[PDB]
Amino acid sequence: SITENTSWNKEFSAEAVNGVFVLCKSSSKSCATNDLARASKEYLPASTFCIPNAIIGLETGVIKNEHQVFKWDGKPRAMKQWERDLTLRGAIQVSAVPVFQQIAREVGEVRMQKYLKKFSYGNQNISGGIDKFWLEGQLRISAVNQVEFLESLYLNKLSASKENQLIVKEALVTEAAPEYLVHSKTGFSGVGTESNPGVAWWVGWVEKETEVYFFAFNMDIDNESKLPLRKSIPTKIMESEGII
Amino acid sequence: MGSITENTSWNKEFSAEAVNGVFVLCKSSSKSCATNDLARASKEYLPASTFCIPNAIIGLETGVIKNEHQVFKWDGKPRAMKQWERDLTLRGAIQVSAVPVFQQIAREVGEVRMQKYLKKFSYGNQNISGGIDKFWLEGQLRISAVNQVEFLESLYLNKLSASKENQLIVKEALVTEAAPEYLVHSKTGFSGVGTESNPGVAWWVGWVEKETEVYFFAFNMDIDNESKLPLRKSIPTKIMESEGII
Ligand SMILES: *C(=O)[C@@H](NC(=O)[C@H](N)c1ccccc1)[C@@H]1N[C@@H](C(=O)O)C(C)(C)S1
Ligand SMILES: *C(=O)[C@@H](NC(=O)[C@H](N)c1ccccc1)[C@@H]1N[C@@H](C(=O)O)C(C)(C)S1
């Protein structure tokens, strides 16, 4: 069940952004959103994919453990912040595509397909190349599906060891206050064009007091300068709901 | 750890605030440690609330605490601090130092088991006399800054005699600051103000994961006035900043 909250629209109008935000208290039974249609519309996950990719890496033993260091070979990578040795959290935090690309090759198509089917992860379409299907391929997932997936990870109810789920959850912490903890992950596919814009994501959950909130945001983006709105619009919405 | 080295330069921030105390900082890759004062680094003090860390691990491991999603329900009967009068998750109890919560956990663990696990953890003098529900607050239990960093390293590496899953549960509960380049896990403690002649102690212990390095730390200081309590974070923090760690 998803309900439309009219007042959340103000935040998108301000910035002239087309997107959606989905927010759920306690569980994904009752969610609220600014747009019913766009909530269940599926988009390329881009780097929000790090999350199932990491779980599957651990599960398959491609990632040996919590403390493994992904060594840089010294060959050029597409961003300078990727040009260094990285732990798992480091790689998640800076969206180190090359690291996740090598994890995906090692997992292979067959296991990758099996796990996204196990995880009900979006359209579960991994075609287009094993090291790029989440970046430019045909894989697609909605804000609503993201919240369900993160809810299952929160409850240790994904098909993976509780241990591997805990390791990933800790790698995902992005903000810690006495009153609450935020785990979240960004994604950005690219600019595309004006006639066909890329998509930008922010997804995660907030543990506050004894309560938990799951969120997922995306928006059309045709200019990298618009990128901060992927955090600032949903932060505004949560700040105004007293969640952060 | 494998080695320790005195660096008296760190006495700077202590003198500046008229404070007697110690900071112990170790680099996990090199296994080597530095401190402003070797002597005080080895001296043993009441853990106070830093003891929440083994207490929570022992609670999980004996099954007294069910899991991280366990809620510790407030009965409603007034408690010693307003922030304790609310339901609390494990993290919640750790974060505000909810004494009565850990007292109940200790009571259900019991003396025999508590004794056992402090032996496994090599936790300080392992002395739990004084009542199973206050030995860490007003009893005979003492631990040093050095012992504290060794115990943390073990927790970090999942080497304590407890399940990896239970160690992970507590490790997450301990996160107190997050940033893209580093994660801090830590826990404070404060025994009380004691006296000008017999001061109390305040602690800040923890670890920082930055790039591919991990730094373990333990701070303690004498305290005879609550006005000085924020020093237990501001001094170690200035030192880790000057070392480029946070
Ligand atoms: C995940 O979303 C990654 N994005 C991509 O791989 C895109 N192909 C890309 C877009 C822009 C620049 C480089 C690659 C990472 N996400 C971006 C972000 O979160 O801002 C990134 C720049 C860190 S790469
Ligand atoms: C852990 O350190 C706890 N401290 C105590 O229970 C002391 N016995 C105490 C000292 C002074 C006043 C009241 C109790 C908790 N941590 C303290 C703190 O961090 O300030 C506390 C006072 C919140 S209780």
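Chain A is numbered as in Swiss-Prot, which gives 21-264 for the residues shown.
Header lists the method as X-ray crystallography, 1.8 Å.
The backbone N, Cα and C atoms fix where each Cβ goes, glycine too.
For A:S67 (active site, acyl-ester intermediate), the same-chain residues that are 6 or more apart in sequence and have a Cβ closer than 8 Å to its Cβ are A:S115, A:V117, A:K205, A:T206, A:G207, A:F208, A:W221. Annotation comment: Swiss-Prot describes A:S67 as active site, acyl-ester intermediate.
Positions annotated as beta-lactam binding site by Swiss-Prot, on the basis of experimental evidence: A:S115, A:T206, A:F208, A:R250.
In Swiss-Prot, the entry for mutagenesis A:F153 to S states: Increases resistance to ceftazidime about 30-fold in P.aeruginosa strains PA01 and PA14; when associated with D-157. The structure shown retains the original residue. Long-range Cβ proximity for A:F153 (mutagenesis position), meaning a same-chain Cβ under 8 A and a gap of 6 or more residues, is found for A:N145, A:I146, A:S147, A:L159.
Experimental mutagenesis is annotated in Swiss-Prot for A:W154 to A, F, G or H, with the remark: Drastically reduces catalytic efficiency, between about 50- to 30,000-fold, with respect to different beta-lactams. Decreases thermal stability, despite unaltered overall structure. Reduces or abolishes carboxylation of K-70. Using a 10 Å Cβ-Cβ cutoff, A:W154 (mutagenesis position) registers 30 neighbours.
Classification of A:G157 (mutagenesis position) by DSSP places it in coil, neither helical nor stranded. Cβ neighbours within 10 Å of A:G157 (mutagenesis position), excluding its own Cβ and spanning all shown chains: 16. The note that Swiss-Prot attaches to the published mutagenesis A:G157 to D is: Increases resistance to ceftazidime about 15-fold in P.aeruginosa strains PA01 and PA14. Increases resistance to ceftazidime about 30-fold in P.aeruginosa strains PA01 and PA14; when associated with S-153.
If you measure from the Cα atom of A:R250 (beta-lactam binding site) to that of A:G157 (mutagenesis position), you get 22 Å. Filtering A:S67, A:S115, A:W154, A:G157, A:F208, A:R250 by Cβ distance to ligand 1 (under 6 A) retains the following recorded positions: A:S67, A:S115, A:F208.
Listed in sequence order, the residues A:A66, A:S67, A:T68, A:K205, A:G207, A:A220, A:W221, A:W222, A:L247 complete the 8 Å Cβ shell around the beta-lactam site centroid, once A:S115, A:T206, A:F208, A:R250 themselves are left out.
There are 20 other Cβ atoms within 10 Å of the Cβ belonging to A:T206 (beta-lactam binding site).
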